[PDB]
Amino acid sequence: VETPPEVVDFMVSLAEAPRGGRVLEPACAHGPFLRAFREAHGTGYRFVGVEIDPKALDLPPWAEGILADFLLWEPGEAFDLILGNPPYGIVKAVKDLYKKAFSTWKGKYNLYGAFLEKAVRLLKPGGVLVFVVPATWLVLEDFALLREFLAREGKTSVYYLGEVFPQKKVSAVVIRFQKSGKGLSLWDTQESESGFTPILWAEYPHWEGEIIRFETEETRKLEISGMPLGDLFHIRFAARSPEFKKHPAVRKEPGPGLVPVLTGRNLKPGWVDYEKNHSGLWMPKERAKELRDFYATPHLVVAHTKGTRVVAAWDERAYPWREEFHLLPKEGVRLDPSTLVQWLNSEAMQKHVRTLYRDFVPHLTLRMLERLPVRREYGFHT
Ligand SMILES: Nc1ncnc2c1ncn2[C@@H]1O[C@H](CSCC[C@H](N)C(=O)O)[C@@H](O)[C@H]1O
C-alpha cells in the first residue's frame, strides 16, 4: 500500500525530536519520511534508514543508509524518533527465528506487529514512534499480546484514518507511541482540503491491553440494559468441506433423501433459503449429526461472511451447514426465538455494531458476537 502525501504530512506533524536527536525510518526505500521530516522540522538531526534490498536503498547524502533486515538488526544505539510505513503481511525459520525473537508473536501474526515490537525496543526512554498500520490489531486476538506490550511500555494514541490507500480493503490507523507509560487516547479524524484534522474521542488512562472500540453514551446504555449473548449461548463452529467430502453418504448430484449442505448464501436476514445449493455437496439430513451433533437440533445461526453486520435466522429444520456461527443455548436458558431473531437483525443492532467497530475488520468476529446485548425479555437464565 502506497502512502499518500497528505497522510505523510499528518504523521510528520505528530512527530517531534530534540535537536541533534537520531531519526530512523525502518524499511525506507528512498526515505519518504526522512525527507518530509527534514523539510518540516529542519536539518539539525542524525538521519538513518534501514533497507534490506540494496536495489531499493536510495537515500540522499545527508542520510545514513543501512542494508539489513530491520527485524534482526541490533544497532547498539537507541533512537529518539522512529517513523515509517512497515510492510503488512505474513511470511519458516526466517519466520521460526522471528518467533523466537518476538514475544508478542501469536498465531499467524503479521509483520507489522513484529516491526512495532522491534521499534519500541530501539527507543530511548521518552522517545516517540509514529507508524501507519492496519486497524486489525484493535480487535483481533492474534494481537492481544501486542496490545498488552504497548499498554505497559508507554502511552498510546490511536488516530483512525480509515481506507485511505488507493487499495480499498484496508482500514488504516496511525499510532503515536511515547515510551512513558500512561494509558490510551482514541482519536477520530476529519478529512478535508488541507489534509487531516484529529478529534479526540475518548481517553482510557487505565488501559491494560483490552480491545479498542469507538464507544458512545448509547452503546453503553445498550450494553448495561441486557445480558451478553455469550452468557446465554454456546457458540459452535461448523465442519468444513473436507470433513464433508471425507464422509460417506455425502454425494455430489441431487437425489431422494439428500439435502444440500447450506452455506452463507442460504442465510438471509430473518430466514433460511433451503432451496438453492451453493456448495455442490448433498447428504442425507439424518446423518448430519455424525459430523456435528448440534446439526440435529434446530438452532440460531449468525453470519460471519456478510461483513460487520448482524444477520440472523433460526434453522427450524436443522440442516447441515458448512460455515457461520451456530448458537446452542446454555442449560436453564429459556428464550423466544422469533423476537430474539427480530432483535438481532434490528436497525438498532446494526448501528450499535457499526458505531463500535466501524470497518476495522472485514467480518463480524467471535469477540464482537459474544458481547452483543440480548434485551431482557427475549431470553433469560432460569
Ligand atoms: N525485513 C525488512 N527489513 C528491512 N527492510 C525491509 C524488510 N521487509 C521489507 N523491507 C523494505 O521496506 C519496503 C516496503 S514498505 C511497505 C509498504 C506497505 N505498508 C506495504 O504493506 O507494502 C521495501 O523497499 C522493502 O525492501
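Chain A uses Swiss-Prot numbers throughout; the residues present, in order, are 21-111, 123-413.
The backbone N, Cα and C atoms fix where each Cβ goes, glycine too.
Features reported for this protein in Swiss-Prot:
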BINDING   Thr23, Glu45, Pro46, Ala47, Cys48, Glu71, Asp89, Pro107  S-adenosyl-L-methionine binding site
MUTAGEN   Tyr108 to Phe or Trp  Essentially wild-type activity
MUTAGEN   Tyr108 to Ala or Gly  Drastically reduces enzymatic activity; KM for both DNA and s-adenosylmethionine is not significantly changed
MUTAGEN   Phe196 to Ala  Drastically reduces enzymatic activity; KM for both DNA and s-adenosylmethionine is not significantly changed
MUTAGEN   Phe196 to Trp  Essentially wild-type activity
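Under the DSSP three-state reduction, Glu45 (S-adenosyl-L-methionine binding site) is assigned to strand. Within the set of recorded positions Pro46, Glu71, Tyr108, the entry lying nearest in space to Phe196 (mutagenesis position) is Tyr108 (CA atoms).
Neighbour density for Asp89 (S-adenosyl-L-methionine binding site): within 10 A of its CB lie 13 other CB atoms from the protein chains shown. With respect to ligand 1, the binding-site residues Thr23, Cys48, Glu71, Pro107 contribute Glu71, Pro107 as residues with a C-beta closer than 6 angstroms to one of its atoms, given in sequence order. Fewest Cβ neighbours within 10 Å among the binding-site residues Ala47, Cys48: that distinction goes to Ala47. Note that 11 residues are not built between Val111 and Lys123; their Cα atoms stand 7 Å apart. Residues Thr23, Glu45, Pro46, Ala47, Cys48, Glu71, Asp89, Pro107, recorded as contacting S-adenosyl-L-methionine, have a largest CA-CA distance of 21 Å.
In the shown protein chains, 18 other C-beta atoms lie within 10 A of the C-beta of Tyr108 (mutagenesis position). Working note on the binding-site residues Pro46, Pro107: by count of other C-beta atoms within 10 Å of each C-beta, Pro46 ranks first. With all protein chains in the displayed structure included, the most crowded Cβ environment within 10 Å among the binding-site residues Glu45, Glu71 is that of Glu45.
Under DSSP, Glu71 (S-adenosyl-L-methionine binding site) is assigned to a strand (E or B) in the three-state scheme.
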